[PDB]
Amino acid sequence: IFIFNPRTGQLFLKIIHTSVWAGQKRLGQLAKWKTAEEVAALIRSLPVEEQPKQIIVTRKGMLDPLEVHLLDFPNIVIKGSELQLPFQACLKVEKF
Amino acid sequence: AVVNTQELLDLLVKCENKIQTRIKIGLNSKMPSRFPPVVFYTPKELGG
Amino acid sequence: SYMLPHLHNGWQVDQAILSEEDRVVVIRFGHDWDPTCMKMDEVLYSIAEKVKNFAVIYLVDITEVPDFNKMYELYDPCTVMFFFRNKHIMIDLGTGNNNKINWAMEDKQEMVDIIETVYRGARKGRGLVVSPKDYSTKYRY
Amino acid sequence: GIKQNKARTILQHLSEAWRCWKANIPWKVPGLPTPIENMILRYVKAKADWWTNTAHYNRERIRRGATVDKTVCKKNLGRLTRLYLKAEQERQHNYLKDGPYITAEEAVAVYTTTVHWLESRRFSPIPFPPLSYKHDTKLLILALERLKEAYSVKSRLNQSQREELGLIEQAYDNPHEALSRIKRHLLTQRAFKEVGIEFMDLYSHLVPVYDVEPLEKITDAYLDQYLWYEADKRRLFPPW
Amino acid sequence: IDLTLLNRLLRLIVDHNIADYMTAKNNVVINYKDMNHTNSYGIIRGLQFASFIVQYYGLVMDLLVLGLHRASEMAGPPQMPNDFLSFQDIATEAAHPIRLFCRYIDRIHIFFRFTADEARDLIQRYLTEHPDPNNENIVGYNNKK
Amino acid sequence: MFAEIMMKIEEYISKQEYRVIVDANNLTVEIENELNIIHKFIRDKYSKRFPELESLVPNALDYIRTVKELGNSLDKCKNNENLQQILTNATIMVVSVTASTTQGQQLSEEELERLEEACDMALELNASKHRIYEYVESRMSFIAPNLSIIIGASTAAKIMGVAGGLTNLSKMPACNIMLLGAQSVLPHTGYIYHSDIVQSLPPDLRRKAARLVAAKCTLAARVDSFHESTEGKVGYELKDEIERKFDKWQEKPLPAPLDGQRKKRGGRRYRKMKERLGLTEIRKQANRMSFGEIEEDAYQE
Amino acid sequence: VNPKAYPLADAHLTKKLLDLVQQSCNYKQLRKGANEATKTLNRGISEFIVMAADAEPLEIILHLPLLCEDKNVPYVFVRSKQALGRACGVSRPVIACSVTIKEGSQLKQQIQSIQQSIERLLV
Amino acid sequence: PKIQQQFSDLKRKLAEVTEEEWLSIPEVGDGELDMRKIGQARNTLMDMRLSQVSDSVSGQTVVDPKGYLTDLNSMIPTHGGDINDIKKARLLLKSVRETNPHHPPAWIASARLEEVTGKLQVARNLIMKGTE
Amino acid sequence: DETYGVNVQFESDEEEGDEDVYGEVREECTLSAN
Amino acid sequence: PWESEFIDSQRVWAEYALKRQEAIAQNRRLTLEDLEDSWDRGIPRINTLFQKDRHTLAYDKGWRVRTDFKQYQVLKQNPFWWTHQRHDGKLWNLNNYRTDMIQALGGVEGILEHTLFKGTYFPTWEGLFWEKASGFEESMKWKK
């Protein structure tokens, strides 16, 4: 999960293991809500001064689980994006 | 065959008034005078 | 001739109401030979060990115990009154009066839900609960 | 000396004898003394005659159109279901006593009329479904879709109905283990499980409604779809 | 529906193992809440293939009702079969009293046409077997009220 | 073989080791299929006289007695006291009905006497089988009483013989006496799977029941490898235990409506507690009705 | 007890016996049951057999002494089947146990000492 | 009559029973004509006559259940798969080929999973979708 | 090419009206008594 | 009316037969643009030609006797015992019934004057939705 701050450049990239979904016995009914719950657990981890109030999803099938998993934070704004940003290029660089 | 059967048209409005009367006595046990049809015949999307 | 217990004077009734701290004292005020009380006692007998975790059922003869006739207005053949921790639990059934049942319901599940409603509203503290049905119309079609 | 002891037990004996009469099952308590047993038998006969009469009277009341409530119809339908199954069990036992009602020469007359028709029609008989039958997955999908259509918006199905849904979606998963199981049942299964009955209470008449065990329902539904497809294919049923 | 006769009749049209299954499926225990009986005479009518058993047994009883000759005239030849109310020829149509026939599930509708001769010969055969000196045939006559 | 075995049987019953017992049991369970051979011969030869007695009397010995009874003359379905000893009055009624219309030609005298001696040796085989049965049950109740009480003395003699006596039957485990007498018909089955007391139950109730009869009779076998319980009380007790388990296999008030204390702690277990049944639903456009629009066809519901 | 239960282990020997049977249950060297003891006697993989004198009837394990004389295996009777069953790590009574040979397992010295001690009991 | 006026006879005969039989009342916690046999004989008569006629009816189909079950055991897959994980991998490779239309091994893996199990025509339509 | 490293996206797609995708009409011994 | 349904079914499946043979002449398939005038028409509906499952429904023989015999298997009484939506199509259309009903009761806003809609102070009724059984217990449909 690439959580990129435009302003502070702090990229929170969460590693998702192979064993999370190699033997999960589930559909995308785990997948959408799982990436949503893990980015929400990142939000719950950070203090309130560092929590965002505007979250932009690249892929449009995630803002509707983000509405559900972030009802503990109604102060934040979950909008989609018309511009998609190639963060698979981050995968292509050898370090990440 | 419904439009030709007058007994069925009488029975149809009798059963329609029976369903509406059960709705009305689910609203209030005192049977009203001049109950509006708008609560029955409004489609379910528009609340009825 | 019932398996339901009977109370034979005013002391047995008032101490049977005061006996329970966590169960509804369901008291049928009527005569065992009355057909209305016979059907109501059939309903109370068929649920007496169903609702035993939260109720107790007592039968009271009006001729044998006549002191509650004026205060509780026991002027119908059967009345079924509900008490919880000495408080008389009234029920808005829709019949017009809330204090007693005063007819014989034939559905035993409706009596179970009325007792369960009295229990839920009485442990919450209400002296008046609302029945989970309206008994103003007999619902015959 | 004994009325706190036995007055509840003999009431349970009364209600148990009445439950055993309503079920057509034997009620003989061996430890019960035969004058008390004879009086319970008498009570059960009086309640039986009243119960039959009030079931038929309440049914003429309901069927005539007289205004009843839900518990009277529900009670009446239970009474008539037990009475109709007493009559049906008597009908089955009359068939077992009085033989086949159709005579041997009457049966072979009906049978030779059928063979002369099916020879007249050049009817090729419907074979057993072959192993790589071209349409067996099509007929299985139609069978399980038909069994699924029996379930609507009653978010609450019981153990057997959701177990049927599980067997249907399992036969959707691997249709060929389903088809092999169905053909194994069609070849070898001759003893089955108890078919549940109840009665759809239309108020004019009781319609029987049968709940078959769901593995048998899947085999029956594939067999139904197969035989109807092949009989329409072979024109078994003339257009009348 | 005799399940021995139904077994033998089904063995004509289906596989013998299919027919043995369909007959053994109708000879099972039928169970209400506490009570149950073995259904040995009739069909169970809520088996999924009971639609097939009923239409096939009804076909057999249509061959009883129509006869093989009129059933063959109504179904047509097997090479070019007729549709519902149609014959090959109008002479084939008028070659019997039974002009039309529609079996529903269990309801039969048989349309007959008689001449004066055919009708009065049928009436004379009936009143030979069931004589009516009282004109007592009008009483139990169902009408459409 | 019948002379060699059954004259020894006659010598041993006239006196009132165990190889004669096992040989007698193997003889009689070969007698039953030899009687099937004789019965199928009689069925083929008599059906020209009566092609209907196979379907009406399918029992082999009753068929043999009723075609020794009748022969050419189907006059003896009328007022026949001798046929009433063989068949039911229902069966006598139906064979009289179909002897009125037989569509069958008469036999020869050589054919009738050939069928007559075939039926007579068939009754000889049946009475010889029952003589062997009585002797093997008597001598097996003396040799192994408890095993004979549990399983049945013929099957007791079979599993005593193929194991090699009692003193080899004791020091076998229970898992081998189950497969004792084994060999596409049923696999991992012994002589005590095809016993009458293991077939006295539904077909899926069978295999487990074998392990129940194999174990306890093994105990019985050990109990009569030494010579205690000569009266057979261990066999009676264990057999009561067997069919008690066979009959064992064969065929609260409402809670007080308190509310929950409540879920006051969250996440962890509780999210799995709801992920079972009350999980992450759509929460949008599945619980909604969309006030203005009609999205479906209007009254489809 | 039963006079045919012979030899019978006294209290110190049966304490050592049940502790060795418990250790063999832990080391997976133990076969519980008269049929499994009969099997491991027939396969010849049994170090020694313990049995229960309070098995009723006793003769359902009394074939096991004879097997222990035809396989040269030491056999000994414990006082009661309940203590032996608990010593096998099962709550049910077990009337006959087979402590079996394993590939150089660490109980072989204890098993040898108990073998030498329970072949002194039959005297 | 009234009810106890019908039960009076049984009440007076109920007075007969002894008190040894009163507390031993349990609670509810626990010639001749065989009517079956003549119906069975007539049913075997009818089946016998219908089989007498059915011997003359020639073109009837019947498969051997032994040979047909042998051929059903001959068609069981030895490499069918693990059906829930087969469905899981079908869903997986479906999502691969749907989010990567221009990846060749996505279409190859989808059609190979649909040729190792199931039937082959859906695999053939999947590769003719993949080739274009 | 190896192309090792390729995203997947599990979605609840393919919701439609159950009619045809492209709106087209896609069309593609005997008994004897003796 | 049924007489209208049968003459339009006859003439519309006649039009389908001629359109089908002229589209087999043109080697193509019958699209939605031809057979759009025939749409809610025909006793097997023309709708049923454009179903995905249609080929599968070519092997569902005897389905009408099956739907009649569903009354002995399903306790829910079927009012459409005689038809199936799959095979015959939807033999009725009450969309304009709903539109003319809304217009007869006074229009949308003439209906909504009988409601608490203006008490909600929603500025228009167009972007709104209900919450079918959401309530105050967050639904809870599933509970003991």
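In order, the residues displayed for chain G correspond to 6-128 in Swiss-Prot numbering, which applies throughout.
Per the header: electron microscopy, 2.9 Å.
Cβ atoms here come from the backbone N, Cα and C positions, even for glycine.
Taken verbatim from Swiss-Prot:
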- G:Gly38 to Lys: Abolishes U4 snRNA-binding (MUTAGEN)
- G:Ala57 to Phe: Abolishes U4 snRNA-binding (MUTAGEN)
- G:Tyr80 to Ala: Reduces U4 snRNA-binding by about 50% (MUTAGEN)
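Between G:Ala57 (mutagenesis position) and G:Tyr80 (mutagenesis position), the C-alpha separation comes to 11 Å. In the structure as shown, the Cβ atom of G:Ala57 (mutagenesis position) sits within 10 Å of 25 other Cβ atoms. If you draw a 10 Å sphere around the CB of G:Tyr80 (mutagenesis position), it holds 27 other CB atoms from the protein chains shown.
Taking the C-alpha positions, the distance from G:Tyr80 (mutagenesis position) to G:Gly38 (mutagenesis position) comes to 14 Å. Counting only same-chain residues at least 6 apart in sequence, those with a Cβ under 8 Å from the Cβ of G:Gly38 (mutagenesis position) are G:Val99, G:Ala101, G:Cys102. DSSP assigns G:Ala57 (mutagenesis position) to a strand in the three-state reduction. A strand conformation is recorded for G:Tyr80 (mutagenesis position) in the three-state DSSP classification.
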